[PDB]
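K.L.:
I have a structure I would like to understand better, so I am pasting it below and will then ask my questions one at a time.
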Amino acid sequence: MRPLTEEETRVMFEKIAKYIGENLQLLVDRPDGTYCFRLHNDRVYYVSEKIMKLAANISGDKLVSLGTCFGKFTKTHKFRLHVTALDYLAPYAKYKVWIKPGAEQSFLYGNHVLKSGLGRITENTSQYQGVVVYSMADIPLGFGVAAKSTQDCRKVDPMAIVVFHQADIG
């Protein structure tokens, strides 16, 4: 465990902002205390500061399980988001896509969503905007990238790609 570098923080902040804009502060400023990010084996962990204030008291290994991994830094120093972050980011992601049964199955196996499977998408979603993919029952399935804008999604043919697969649960 250890604080992130100023340069690492920016990268992660920039990546997370692609899905929740400037709402990360919502995850850091929790009504039950401040939360922070500690690096460990190149993976970023979301954990409360109270728990961090108890290092040297815990074997660290136990400390890693007390936090939630959000993703990790690649060798090309980029931040790869992990689906374990989904439950924390989803409630704060402005741009969402709701997909049908067929698309859901294909998404859970790692594929992209096709027009025929698009049930609904948040208004004014730009092309390449980072989105959170939900099932028709409104449950989080993963992170995606809009292939076309919400406007262009209507005009496209059923076999066209409307959401690229980033990460999925399951």
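Yeah, the Cβs are placed from backbone N, Cα and C, and that goes for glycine too.
Swiss-Prot documents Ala55 to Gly as a published mutagenesis change and attaches the note Markedly reduced interaction with DDX24. What Swiss-Prot records for 94-170 is domain 'PUA'.
Could you tell me the structural context for the features on the list?
P.N.:
The DSSP secondary structure for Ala55 (mutagenesis position) is strand.
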K.L.:
Which residues of the same chain, at least 6 positions away in sequence, have a Cβ lying under 8 Å from the Cβ of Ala55 (mutagenesis position)?
P.N.:
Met1, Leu63
K.L.:
Mind checking how the domain 'PUA' (94-170) divides into helix, strand and coil residues in DSSP?
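P.N.:
The composition, in the requested order, is 17 helix, 31 strand, 29 coil.
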